[PDB]
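These notes concern the structure reproduced below.
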Amino acid sequence: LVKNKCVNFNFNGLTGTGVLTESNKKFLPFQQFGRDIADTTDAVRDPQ
Amino acid sequence: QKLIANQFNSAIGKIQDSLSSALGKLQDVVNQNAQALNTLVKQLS
Ligand SMILES: *[C@@H]1O[C@H](CO)[C@@H](O)[C@H](O)[C@H]1NC(C)=O
């Protein structure tokens, strides 16, 4: 992982560019990523 | 003068009450701005 930098990423086949930081929100145990009301990806779970 | 001032003070009280319930003209401008931007971003998919 590389937190707090603009990086290009691939989490388990989900890809993008952005800055990664530790979230206050928490998913259900089967959920893998979050989307907002516009359907952009706003959060992700680290597979490791 | 006493009666006129009492009617005025009473009428302001009813405005304050009514506004604690009418802003549709302002709210729908806010709604239309947001709805247009959400449409513009959804349309990228
Ligand atoms: C993945 O492996 C590491 C190193 O052994 C371990 O600390 C971690 O708990 C493991 N995580 C999962 C989800 O298996």
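The numbering of chain A matches Swiss-Prot: 533-580, in order.
Method reported for this entry: electron microscopy, 2.4 Å.
Note: Cβ is positioned from N, Cα and C throughout, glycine not excepted.
A:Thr547 to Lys appears in Swiss-Prot as a known natural variant, with the remark: In strain: Omicron/BA.1. Natural variation at this site is recorded by Swiss-Prot as A:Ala570 to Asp, annotated: In strain: Alpha/B.1.1.7.
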Where A:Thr547 (variant position) sits in the secondary structure, as DSSP reduces it to three classes: strand
Distance from A:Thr547 (variant position) back to A:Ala570 (variant position), taken between C-alpha atoms, in Å: 18
Cβ neighbours of A:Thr547 (variant position) where a neighbour is any other Cβ within 10 Å: 10
